[PDB]
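Undergrad: Dropping the structure in here first, questions after.
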Amino acid sequence: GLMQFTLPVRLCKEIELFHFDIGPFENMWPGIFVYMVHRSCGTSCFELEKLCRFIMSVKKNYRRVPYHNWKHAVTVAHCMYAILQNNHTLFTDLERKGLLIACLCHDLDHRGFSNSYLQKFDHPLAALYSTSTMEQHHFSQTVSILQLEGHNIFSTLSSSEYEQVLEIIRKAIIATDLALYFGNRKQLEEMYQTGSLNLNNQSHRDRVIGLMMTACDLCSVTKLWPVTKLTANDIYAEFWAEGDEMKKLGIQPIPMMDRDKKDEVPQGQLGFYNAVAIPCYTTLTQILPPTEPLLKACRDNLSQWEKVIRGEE
Ligand SMILES: Cn1ncc(C(=O)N2CCC2)c1C(=O)Nc1cccc(-c2nc3ccccc3o2)c1
Ligand SMILES: [Mg+2]
Ligand SMILES: [Zn+2]
């Protein structure tokens, strides 16, 4: 009850910044996450014994893949923490509880393959969930872990509060389907420009939490250049393995996934920064002004990729 988590000085300060890197010491990631829940939500919102057991079960259900691993889960949760901390008064007690858990759980049991590859492979998950395949599975894995003995971190919520938090978590995890991001951002852009955006409209909140989820999920593009550049290696390690599996099924992969077209990576990052990242953090900064450091860091990284192309690195 009086058991406060404390970080070493440099972490205590740097963890409040959007561009914080959680570091290569795995055994500290759980304490980093509790620290973020305690400061974001209160030291009262979860039973520590249940939270710790929830976190360790969630960790055990991430796989040893190069990118969509336990470190991605905690990085994405840290990005959400930064947003919530910079937008204190805009979010309810339940949204703060739900969204950090959503971020930790958002890629549970990811095998390092896209929804596309599952569909072309004819994976059982593709038959069970026709759209947002992996994301309905991640949500499904989250409920499973929540139903383990001694793992219900929401035990002291009412029936209605419990259904609300699981609904926040479900929508939050589905929104990490980047196929859904494009229309969600276009609608938020229109609603912001015409002035119809209303944070008391529940369907409007849903959309704003969706864009935050996309923003946190993509947050490798908002780190310092060395973190961004080295995360891109892990991202492409998975992409190229998927490309290999596409060729094994008799299908030429898109160039993004073809390790033969490794040369085209820098131009591919430009496309992604221009088509996805910059629009995402632009719309997010318009709706939530204090998230502007994500946009600025993203722009800096775009400029760094332009320098790679111009043979300056
Ligand atoms: C940095 N980052 N962070 C998350 C993701 C992402 O999309 N994820 C889905 C699971 C994480 C990415 C990312 O880089 N996406 C991306 C998007 C569109 C195109 C390209 C691209 N690269 C190419 C290289 C050579 C030729 C053509 C190429 O096209 C790359
Ligand atoms: Mg995902
Ligand atoms: Zn993710």
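Here chain A follows Swiss-Prot, giving residues 724-1036 in order.
Quick reminder: no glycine exception, Cβ is built from N, Cα and C everywhere.
What Swiss-Prot records for this protein is below:
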{"type": "ACT_SITE", "residues": "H791", "note": "active site, proton donor"}
{"type": "BINDING", "residues": "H791, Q992", "note": "3',5'-cyclic GMP binding site"}
{"type": "BINDING", "residues": "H795, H829, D830, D940", "note": "divalent metal cation 1 binding site"}
{"type": "BINDING", "residues": "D830", "note": "divalent metal cation 2 binding site"}
{"type": "MUTAGEN", "residues": "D830 to N", "note": "Reduces activity 1000-fold"}
{"type": "MUTAGEN", "residues": "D830 to A", "note": "Loss of activity and of zinc binding"}
Undergrad: Within 10 Å of the Cβ of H795 (divalent metal cation 1 binding site), how many other Cβ atoms are there?
TA: 23
Undergrad: Quick one: pull the CA-CA distance for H791 (active site, proton donor) versus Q992 (3',5'-cyclic GMP binding site), whole Å only.
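TA: Here the two Cα atoms are 18 Å apart.
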Undergrad: Determine the recorded positions, out of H795, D830, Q992, lying near ligand 2 in the sense that the CB is under 6 Å from one of its atoms, and give them in sequence order.
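TA: Among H795, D830, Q992, near ligand 2: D830.
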Undergrad: Helix, strand or coil at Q992 (3',5'-cyclic GMP binding site), per DSSP?
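TA: Going by the DSSP assignment, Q992 (3',5'-cyclic GMP binding site) falls within a helical segment, counted as helix.
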Undergrad: Could you name the residues, excluding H795, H829, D830, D940, of the same chain that surround the divalent metal cation 1 site, i.e. Cβ within 8 Å of the Cβ centre of those residues, in sequence order?
TA: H791, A796, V799, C826, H833, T899
Undergrad: Quick one: which of the recorded positions (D830, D940, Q992) have their CB closer than 6 Å to ligand 3?
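TA: Checking each Cβ against ligand 3, the ones under 6 Å are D830, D940.
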Undergrad: With Cβ-Cβ distance below 8 Å and at least 6 positions apart along the chain, what are the contacts of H829 (divalent metal cation 1 binding site)? List them in sequence order.
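TA: Listed in sequence order, they are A796, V799, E858, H861, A895, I896, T899, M936, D940.
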Undergrad: Fewest other C-beta atoms within 10 angstroms of its own C-beta: which of the recorded positions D830, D940 fits that?
TA: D940
Undergrad: Can you tell me how far the Cα of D830 (mutagenesis position) sits from the Cα of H795 (divalent metal cation 1 binding site), in Å?
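TA: One finds 8 Å between the Cα atoms of these residues.
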Undergrad: What's the CA to CA span in angstrom from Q992 (3',5'-cyclic GMP binding site) over to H795 (divalent metal cation 1 binding site)?
TA: 19
